[PDB]
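Participant: I am attaching a structure below and will ask some questions about it afterwards.
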Amino acid sequence: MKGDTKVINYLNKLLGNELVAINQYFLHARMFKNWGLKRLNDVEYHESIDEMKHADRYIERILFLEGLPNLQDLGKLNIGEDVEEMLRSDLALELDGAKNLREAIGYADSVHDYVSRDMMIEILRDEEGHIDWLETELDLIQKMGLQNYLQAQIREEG
Amino acid sequence: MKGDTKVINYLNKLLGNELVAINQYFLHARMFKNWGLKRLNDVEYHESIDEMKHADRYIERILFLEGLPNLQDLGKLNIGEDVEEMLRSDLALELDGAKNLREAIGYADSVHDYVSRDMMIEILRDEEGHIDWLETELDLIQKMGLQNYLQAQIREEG
Amino acid sequence: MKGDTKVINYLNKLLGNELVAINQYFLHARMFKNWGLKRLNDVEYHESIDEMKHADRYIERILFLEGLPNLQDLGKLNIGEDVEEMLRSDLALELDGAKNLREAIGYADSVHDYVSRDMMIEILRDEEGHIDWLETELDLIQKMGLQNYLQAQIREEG
Amino acid sequence: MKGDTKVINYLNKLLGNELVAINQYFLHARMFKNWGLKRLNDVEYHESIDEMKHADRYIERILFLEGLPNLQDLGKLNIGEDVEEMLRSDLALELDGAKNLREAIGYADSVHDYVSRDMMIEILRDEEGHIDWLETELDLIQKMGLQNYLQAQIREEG
Amino acid sequence: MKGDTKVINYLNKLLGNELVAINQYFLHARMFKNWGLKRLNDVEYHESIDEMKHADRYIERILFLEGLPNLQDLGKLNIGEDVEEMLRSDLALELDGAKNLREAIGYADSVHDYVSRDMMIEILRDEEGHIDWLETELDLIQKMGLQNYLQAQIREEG
Amino acid sequence: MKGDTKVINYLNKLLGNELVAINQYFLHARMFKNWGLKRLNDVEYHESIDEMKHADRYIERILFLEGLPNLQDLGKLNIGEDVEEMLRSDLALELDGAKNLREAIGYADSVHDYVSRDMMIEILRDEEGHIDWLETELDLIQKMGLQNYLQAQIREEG
Amino acid sequence: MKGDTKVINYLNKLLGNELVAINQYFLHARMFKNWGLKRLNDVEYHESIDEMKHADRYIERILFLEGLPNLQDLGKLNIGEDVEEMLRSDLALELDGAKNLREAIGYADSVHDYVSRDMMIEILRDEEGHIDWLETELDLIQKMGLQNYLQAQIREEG
Ligand code: HEM
Ligand code: HEM
Ligand code: HEM
């Protein structure tokens, strides 16, 4: 079914964001794992899988709407060198992605692509859950101190 | 444990190949799915998951050897427009990757990084399995004709 | 128990036929497998196992009758280069073997080696089953055409 | 995938060794069985099946590498007339095969056929297990005497 | 159904052989048991049951063919006084019985009593199995020595 | 099977390393246990069992190759007096052992003892896993502080 | 809890005996295994595990009593070259160890270290069981002869 060209461009742009998050969250995960921060590896890896699911949804949607998914262009990764920097970087990435999502959702509505909108709203809901987790972790680092925070990561939950 | 710098560069180069295959196989898969070629979507998607597993192994190994995994640089995808072109493109990608693997395996041996070698040999074994499948499919297209070939893809196995 | 010398020679000759069929059917099987003709690999391989069972029966019988099983001499294999040629070659091999079996069965009867005869009749029954399958497949190639025939081989049954 | 021609020749040569062992171990097995040496029939027969598995691996590998498996040429069998001679003959056969394997493994490495090498190393590992068993049995014959050795073979284990 | 008179006479003669074997094998069995040769008692007793089954088949067949089964005349038993003599005596008895069976099978064929023939061939097959076991045991006595042979009989298998 | 003399010497040298690790890891384990550091006792003890498995492999291999395993000479233990010193000492021991392994693996290859090589590569893979764990623990001590690190050891996982 | 210094020295001396037995029994076990003497490998290996358990008890006890377990000094192994010599050597080792145990048990009593005594009495009980087994085996060698003795070892029990 021929979709609206601009919806397709938004979908490719969102896909682009997901491709960046997939890689950044995957590397961050295995960095945590290497450091023995098991709990962080589990969450971060499952966050990477989640973005893969999102990418898959965009790819299928783009294809259905008869556009060309773009997996060739990869935006800037921002890989941190310590736990806090890594988490802040993920947070900034999510915030930028939410921004793009809000714009796309608004536009899809005004061209009546309600199923693209509906798919994007579920994704935004998942992203806000991830933003919440990131914000909470960053606050915990500050409230309990880094040493205690790190110790709390060495065993998986539960 | 500080690894050999050049082994790390090889590992990053191989990781690079996997990142390309992950994306190319994933797009190809969902293209097949869109076309209703269920059997091809299943194999191609599972081939994409397989390259993700390979990437994961390289990432962990690089990290253990104390290098920096590079997930920022993404080589050229070659996305085909019909089934045969897609499969040929995957085949050429695998052949180039096997070439790189053989070189890395040789070099790891001569610096005594036997566990990197051992990991790379398992990966090469998986790739040759994939090359075999690709070669066989391409020959089937020719032997049974495209119409029959396509019909044979519309139901998953078994 | 000292058997009739000539029965032993027949048994060794039949064993000879089985040794040829074992190898020819095994190679043919893995050729089909390589080509992705799964259904043909299954039947052909199980036909190879069957001839191994026959060889085993001859070997034990020869030994019981106090002769020397000959596994040293291997007759001519006729390995085909395409599906039809392979199947025709197996068919001609079975037909020649049935011929030898009929002679041996007749002779065993006239020297009263009724248990050798009885064993050979079961084997002839298995061979005629195999001849029937071969004849039927060859006719299918012709009736449905090679392209359809090949497509019908790519998935195992059932 | 077009393999190295010389690797293919080695593979055919090793296949040749397996074809000889398959037959020799099978006859030896049923000789032991005829003599009521149940334990020896079980081991020897399972050693024959093992060489069949090896042959199968060579055949598939040769085919994948696009060469012609040779099952037509059968080397010299050396069938013994008593238990010790049979076992010594198997031992000499294994030792010659290990020799050929070592050469092939070395050569495959230098042309970078690492998966052929890897397959051949698993096979060599199985052969050395068989050599160990043979050497041990032959020593037992000598240590306990032939009469005791034979008595120890009449019931299967365990 | 009125059978051929001469087939009936053969059947009565074979029945005669079975009656002798039943008794001889039964006595031999309980002699072995008395001597504590458990393994030999088990085989010999089950050989006695087997000949009873054969007798039963002849009796039913004779009756069906409307003749008179003769259980009144009992041929010569040859009871041995030591293990080897007992086994040799059983062997000679089986060999004489096989001789009679071969003649009867030939004759039944020429008068078209194919079901009598078919029954006699199954019996001959059982007898040749028994001959094989006897021949093997006698050879074991010689190969391992009597003392070892006897020791190997004192526990049942398995 | 007579092995290469120098391979045997390497195997005895590696065995020597294992004997030292077995004892050092065992004492370190029960020191941790005494201190109530349950988690460390579990890992360290299981690391001791692991080196026992390695020793067993060398012993069997040496014996098969017809050499004399040397369990008489015991190298220097380096037993630490606090957690960090103990772990650093294990780490230095593993690093020295990896060094010896790499040399032996290289040499086994050049004399074609591919199964000794293959066994040694599996062992090196286990050692690198242990090195990774040690490096990670030592970094955790530093990142979370000793007090937090110790507290994290008092309950077993999970 | 600060233990008596001399009890600690005894405990270290007994530990020393266990370290020797661990190694000697382990090598002897795998020698038996190499020779195909399965039954002897099982008992001897389980005897080695048993001495490891004893060593573990001494190590924990020494640590609890606040001494330094000594795993650095390894007494003389006496590795035999044939079955009888190996068993005699183990027997002499056990006898010397029982001697040391009796002295230590007496002394622990007179300084009121009743729990060290109680632990040592359980160990002495295990050693006397092992002495009994050794004495019995050595007598069997003599009573049945070496050839019969060896044959009785080739299958595990039961
Ligand atoms: C960039 C585009 C990618 C897409 C569209 C994608 C898609 C997917 C999907 C749909 C799954 C199944 C979810 C699940 O396992 O439950 C998956 C699994 C997985 N992915 Fe990705 N992926 C991508 C890239 C990557 C990369 C770069 C890595 C890094 C190594 C990776 C690592 C993994 C791993 C380890 C699994 C689990 C394997 C399994 O157990 O099945 N993926 N991916
Ligand atoms: C010469 C090339 C041969 C090849 C490549 C080959 C291959 C095989 C394979 C792959 C199996 C199945 C293994 C398993 O899963 O257990 C098998 C089974 C068997 N083979 Fe062969 N074989 C060969 C020759 C022979 C010969 C000459 C004999 C002698 C009679 C023989 C006797 C048997 C028997 C009795 C079985 C088991 C049948 C059953 O009960 O399933 N084979 N063979
Ligand atoms: C030095 C040469 C040694 C060798 C070759 C050796 C070998 C082995 C092997 C193969 C196992 C069984 C592994 C498994 O299947 O889990 C084992 C278990 C064990 N070892 Fe050792 N060992 C040695 C020394 C020691 C020492 C010095 C100690 C210290 C006390 C020790 C303590 C133990 C313990 C406690 C077990 C487990 C017992 C059980 O619960 O079954 N070992 N050993």
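Method reported for this entry: X-ray crystallography, 2.5 Å.
Note: Cβ is positioned from N, Cα and C throughout, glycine not excepted.
For F:1-145, the entry in Swiss-Prot reads domain 'Ferritin-like diiron'. Annotation of the mutagenesis experiment F:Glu18 to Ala in Swiss-Prot: Highly decreased Fe(2+) oxidation activity. Is also severely restricted in its ability to lay down an iron core. Residues or ranges marked as Fe cation 1 binding site in Swiss-Prot (evidence: experimental evidence): F:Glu18, F:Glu51, F:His54, F:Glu127. For the mutagenesis of F:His46 to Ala, Swiss-Prot gives this note: Fe(2+)-binding and single turnover oxidation at the ferroxidase center occur normally but iron mineralization within the cavity is significantly impaired. The structure shown keeps the original residue. F:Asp50 to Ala appears in Swiss-Prot as a published mutagenesis result, with the remark: Fe(2+)-binding and single turnover oxidation at the ferroxidase center occur normally but iron mineralization within the cavity is significantly impaired. The Fe cation 2 binding site annotation in Swiss-Prot covers F:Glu51, F:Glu94, F:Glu127, F:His130, and the record cites experimental evidence as its basis. Swiss-Prot documents F:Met52 to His or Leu as a published mutagenesis change and attaches the note Loss of heme binding. Is still capable of accumulating iron. Taken from Swiss-Prot, the feature heme b binding site covers F:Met52, and the record attributes it to experimental evidence. Quoted from Swiss-Prot, the note on natural variant F:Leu68 to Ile is: In strain: ECOR 30.
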Participant: Rank the recorded positions F:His46, F:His54, F:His130 by the number of other Cβ atoms within 10 Å of each Cβ and report the first-ranked residue.
Facilitator: F:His54
Participant: Between F:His46 (mutagenesis position) and F:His130 (Fe cation 2 binding site), what is the CA-CA distance rounded to a whole number of Å?
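Facilitator: Cα to Cα, F:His46 (mutagenesis position) and F:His130 (Fe cation 2 binding site) are separated by 11 Å.
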Participant: Just give the helix, strand and coil counts over the domain 'Ferritin-like diiron' (F:1-145), going by DSSP.
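Facilitator: When I sort the residues of the domain 'Ferritin-like diiron' (F:1-145) into the three classes, I find 116 helix, 0 strand, 29 coil.
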Participant: Starting from F:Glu18 (mutagenesis position), work out which of the binding-site residues listed here (F:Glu51, F:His54, F:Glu127, F:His130) have their Cα within 10 Å, and give them in sequence order.
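Facilitator: For F:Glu18 (mutagenesis position), the binding-site residues whose Cα atoms are within 10 Å come to F:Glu51, F:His54.
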Participant: Just checking, which of F:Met52, F:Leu68 (recorded positions) has the fewest C-beta atoms within 10 Å of its C-beta?
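Facilitator: Result for the recorded positions F:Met52, F:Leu68: minimum number of other Cβ atoms within 10 Å at F:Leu68.
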Participant: Just to be sure I understand the packing, how many Cβ atoms besides its own are within 10 Å of the Cβ of F:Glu51 (Fe cation 1 binding site)?
Facilitator: 26
Participant: So which one is it: of the recorded positions F:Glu18, F:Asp50, F:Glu127, which has the fewest other Cβ atoms within 10 Å?
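Facilitator: So among F:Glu18, F:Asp50, F:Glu127, the recorded positions given, the one with the fewest Cβ atoms within 10 Å is F:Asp50.
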Participant: Near ligand 1, meaning Cβ under 6 Å from any of its atoms: which of the recorded positions F:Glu51, F:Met52, F:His54, F:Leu68, F:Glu127 fit that description?
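Facilitator: Result: none.
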Participant: Counting only residues 6+ away in sequence within the same chain, which have a CB under 8 Å from the CB of F:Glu94 (Fe cation 2 binding site)?
Facilitator: F:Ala21, F:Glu127, F:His130, F:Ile131, F:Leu134
Participant: Based on a Cβ-to-ligand 3 distance below 6 Å, what subset of the recorded positions F:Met52, F:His54, F:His130 would you report?
Facilitator: F:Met52
Participant: How many Å separate the Cα atoms of F:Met52 (mutagenesis position) and F:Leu68 (variant position)?
Facilitator: 18
Participant: Write out, in the order they occur in the sequence, the residues of the chain not among F:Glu51, F:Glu94, F:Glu127, F:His130 that have a C-beta within 8 Å of the mean position of the C-beta atoms of the recorded Fe cation 2 site.
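Facilitator: For the Fe cation 2 site, the extra neighbours are F:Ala21, F:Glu47, F:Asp50, F:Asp90, F:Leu93, F:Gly97, F:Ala98, F:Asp126, F:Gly129, F:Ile131.
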Participant: Other residues with Cβ within 8 Å of the Cβ centroid of F:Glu18, F:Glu51, F:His54, F:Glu127 at the Fe cation 1 site?
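Facilitator: The answer, listed by sequence position, is F:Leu14, F:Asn17, F:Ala21, F:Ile22, F:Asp50, F:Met52, F:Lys53, F:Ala55, F:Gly97, F:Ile123, F:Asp126.
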Participant: What whole-number Å value do you get for the CA-CA distance of F:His54 (Fe cation 1 binding site) and F:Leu68 (variant position)?
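Facilitator: A Cα-Cα distance of 17 Å.
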Participant: At the Cα level, what's the spacing in Å between F:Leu68 (variant position) and F:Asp50 (mutagenesis position), rounded?
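Facilitator: A Cα-Cα distance of 22 Å.
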